[PDB]
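A short write-up of the structure that comes next.
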Amino acid sequence: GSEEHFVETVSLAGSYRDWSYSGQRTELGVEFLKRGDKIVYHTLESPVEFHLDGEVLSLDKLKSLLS
């Protein structure tokens, strides 16, 4: 799955652009990309809804936003 493969790829780097991977499941998804105060989440199930701060993002947006 496209979105799933994004989770997958960042795991292999442990990071993306300037951010850091995580992987701590919580109530609110699993902790994704951390950078400073910004914690992206992703859903366990599909389609993988990426979130940040409270904005559910989309896959193409997310990359652009992680810049």
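Along the chain as shown, the residues are counted starting at 1.
Method reported for this entry: solution NMR.
Each residue, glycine too, has its Cβ placed from N, Cα and C.
Annotation of the natural variant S67 to T (Swiss-Prot position 1538) in Swiss-Prot: In strain: Isolate GD01; the original residue is retained in the structure shown. Following the DSSP three-state reduction, the secondary structure of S67 (variant position) is coil.
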Neighbourhood of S67 (variant position) by C-beta distance under 8 A, where only residues 6 or more apart in the same chain count: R17
